[PDB]
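Structure, as structure tokens:
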Amino acid sequence: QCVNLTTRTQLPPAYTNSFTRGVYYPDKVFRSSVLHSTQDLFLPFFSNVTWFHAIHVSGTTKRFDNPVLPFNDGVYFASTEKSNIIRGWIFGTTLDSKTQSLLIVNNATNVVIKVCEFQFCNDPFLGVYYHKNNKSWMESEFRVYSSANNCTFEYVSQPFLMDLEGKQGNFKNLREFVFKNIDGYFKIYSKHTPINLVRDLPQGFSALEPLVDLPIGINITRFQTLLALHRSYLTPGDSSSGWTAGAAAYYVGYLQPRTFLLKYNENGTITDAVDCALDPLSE
Amino acid sequence: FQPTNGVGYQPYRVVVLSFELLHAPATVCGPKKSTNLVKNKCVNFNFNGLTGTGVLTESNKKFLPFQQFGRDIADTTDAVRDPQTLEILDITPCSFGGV
Ligand SMILES: *[C@@H]1O[C@H](CO)[C@@H](O[C@@H]2O[C@H](CO)[C@@H](O[C@@H]3O[C@H](CO)[C@@H](O)[C@H](O)[C@@H]3O)[C@H](O)[C@H]2NC(C)=O)[C@H](O)[C@H]1NC(C)=O
Ligand SMILES: *[C@@H]1O[C@H](CO)[C@@H](O[C@@H]2O[C@H](CO)[C@@H](O)[C@H](O)[C@H]2NC(C)=O)[C@H](O)[C@H]1NC(C)=O
Ligand SMILES: *[C@@H]1O[C@H](CO)[C@@H](O[C@@H]2O[C@H](CO)[C@@H](O)[C@H](O)[C@H]2NC(C)=O)[C@H](O)[C@H]1NC(C)=O
Ligand SMILES: *[C@@H]1O[C@H](CO)[C@@H](O[C@@H]2O[C@H](CO)[C@@H](O)[C@H](O)[C@H]2NC(C)=O)[C@H](O)[C@H]1NC(C)=O
Ligand SMILES: *[C@@H]1O[C@H](CO)[C@@H](O[C@@H]2O[C@H](CO)[C@@H](O)[C@H](O)[C@H]2NC(C)=O)[C@H](O)[C@H]1NC(C)=O
Ligand SMILES: *[C@@H]1O[C@H](CO)[C@@H](O)[C@H](O)[C@H]1NC(C)=O
Ligand SMILES: *[C@@H]1O[C@H](CO)[C@@H](O)[C@H](O)[C@H]1NC(C)=O
Ligand SMILES: *[C@@H]1O[C@H](CO)[C@@H](O)[C@H](O)[C@H]1NC(C)=O
């Protein structure tokens, strides 16, 4: 069922120095007008963050980079999208049928969260079809996993229908995620910040709030991003070619154990933070 | 299986509930009972894991949609959100004084 993707010129991976972003709530304790010191898996204020491009030029590099990235202690996933290209992620250890894996994917109707030993592929992705007849997209061809067996966890959300059209302009959406796997619990943090940029996301601070806590006793070693593809009548290709990727880019930063000084305001929301491992005047 | 069979030869539907405990976090537990609230009285409380002793009264603060409990500057539990009513209740230590 899986179909590989050709006509993808390889380009050297770029890196973007992340800003003070990446700070989240380490616990569910309410604090107001106090400076608390925490020693947990955080993200440094300035570190190498791998920049992954997903664009489609008009001719004389088509990039659809979504490789299998490692998961040492926690990853900071920030998405700068304009048409909801990223559908989800694929967590696990070897992404094979011998060990269990985590599948989090949004297929435009439900938030599919399954923990089974799937049989993934090299290029797992979703696709849409720009059908000019009924002026609708109606995405299909869910190509993520081939064989699902021995499921231990499953969660779906209420049916909905998000915007699947390809917007033209700049990235008017920013979704930040922080994934952690400690004591058998998979903690997910999320934060949505409406911005307006094209590349190299601006400097700012956004405290990521805890979203879900999925108890799953599985080992997470590597993860892969699930992107989407656009197809229409003006696409030369039958099986492997004949697709285009909308303008999107995501950033991946690995967490490191450091000490952060969290600043709470009168409403219990983290306003600023200080990483006392970066440079002088910080300690 | 005939309807005229006596005890011993009649069909008996039997189910087996096998309990398994592994290194994975516990997902299935027993129904945790809940009691009624009480205000303006020195009563021990237990919401999620907080085992303290104080008087619970209505508060005027607002927690975040995910923060369960809070604490003061002295690192002492000050308030906690009710797990059913989603209301914040202050925690004050009971009357401590010498005669
Ligand atoms: C956990 O359960 C409690 C049960 O008291 C929920 O509190 C109550 O929730 C209902 C539904 O949102 C509130 O509306 C009430 O519904 C009943 C039944 O339909 C109706 O007879 C009432 O006239 C009222 O409309 C209700 O105000 C609220 N509080 C009380 C004291 O009943 C609570 O919402 C539940 N929490 C979760 C997260 O499910
Ligand atoms: C897609 O390309 C790969 C390699 O170019 C083909 O080979 C698969 O490679 C992956 C990882 O290297 C293995 O896990 C698979 O078992 C390989 N498959 C086979 C049949 O050897 C792969 O076959 C290609 N996909 C399709 C659908 O042809
Ligand atoms: C990533 O960290 C390295 C640490 O030096 C820096 O980029 C390196 O720059 C040198 C000098 O040309 C290259 O030889 C290395 O290949 C670069 N490494 C990487 C991983 O790109 C820099 O601090 C960071 N990268 C960027 C783009 O800021
Ligand atoms: C998105 O994924 C969900 C979950 O996999 C799909 O919901 C199931 O779809 C199958 C096949 O249509 C049904 O047999 C199930 O009853 C559905 N389950 C629930 C809970 O709804 C959903 O159909 C998918 N949507 C799209 C557009 O692919
Ligand atoms: C637009 O109308 C077309 C016309 O039928 C439908 O799309 C096709 O529906 C048939 C019937 O199941 C199947 O061949 C495929 O599901 C569709 N094929 C193609 C090539 O699109 C559907 O009603 C509408 N499709 C969209 C994308 O809006
Ligand atoms: C499913 O996977 C779990 C993982 O430990 C294993 O214990 C169980 O035996 C498996 N069930 C099967 C293969 O039917
Ligand atoms: C996870 O790793 C630990 C040690 O690294 C090992 O003991 C355990 O069996 C692993 N679990 C799985 C499901 O691979
Ligand atoms: C804090 O909350 C008050 C109302 O409770 C509001 O007026 C104020 O704008 C909030 N401040 C911040 C920084 O959110």
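All chain B residue numbers match Swiss-Prot; in order, they span 497-595.
Using the three backbone atoms N, Cα and C, a Cβ is placed for every residue, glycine included.
Taken verbatim from Swiss-Prot:
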type: MUTAGEN; residues: B:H519 to P; note: Increased resistance to human covalescent sera neutralization
type: VARIANT; residues: B:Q498 to R; note: In strain: Omicron/BA.1, Omicron/BA.2, Omicron/BA.2.12.1, Omicron/BA.2.75, Omicron/BA.4, Omicron/BA.5, Omicron/BQ.1.1, Omicron/XBB.1.5, Omicron/EG.5.1
type: VARIANT; residues: B:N501 to Y; note: In strain: Alpha/B.1.1.7, Beta/B.1.351, Gamma/P.1, Theta/P.3, Mu/B.1.621, 19B/501Y, Omicron/BA.1, Omicron/BA.2, Omicron/BA.2.12.1, Omicron/BA.2.75, Omicron/BA.4, Omicron/BA.5, Omicron/BQ.1.1, Omicron/XBB.1.5, Omicron/EG.5.1; May enhance affinity to human ACE2 receptor
type: VARIANT; residues: B:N501 to T; note: In strain: 19B/501T
type: VARIANT; residues: B:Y505 to H; note: In strain: Omicron/BA.1, Omicron/BA.2, Omicron/BA.2.12.1, Omicron/BA.2.75, Omicron/BA.4, Omicron/BA.5, Omicron/BQ.1.1, Omicron/XBB.1.5, Omicron/EG.5.1
type: VARIANT; residues: B:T547 to K; note: In strain: Omicron/BA.1
type: VARIANT; residues: B:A570 to D; note: In strain: Alpha/B.1.1.7
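On the structure: features taken from Swiss-Prot.
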{"residue": "B:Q498", "record": "variant position", "CB count, 10 Å": "6"}
{"residue": "B:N501", "record": "variant position", "CB count, 10 Å": "10"}
{"residue": "B:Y505", "record": "variant position", "CB count, 10 Å": "10"}
{"residue": "B:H519", "record": "mutagenesis position", "CB count, 10 Å": "6"}
{"residue": "B:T547", "record": "variant position", "CB count, 10 Å": "8"}
{"residue": "B:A570", "record": "variant position", "CB count, 10 Å": "6"}
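Less than 8 angstroms from a Cβ of chain A: among the recorded positions B:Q498, B:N501, B:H519, B:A570, that describes B:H519.
Checking each of the variant positions B:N501, B:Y505, B:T547 against B:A570 (variant position) by C-alpha distance, the shortest gap belongs to B:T547. For B:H519 (mutagenesis position), the nearest of the variant positions by C-alpha distance turns out to be B:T547; the candidates were B:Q498, B:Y505, B:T547. Cα to Cα, B:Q498 (variant position) and B:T547 (variant position) are separated by 59 Å. Cα-Cα distance from B:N501 (variant position) to B:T547 (variant position): 58 Å (rounded to the nearest whole number).
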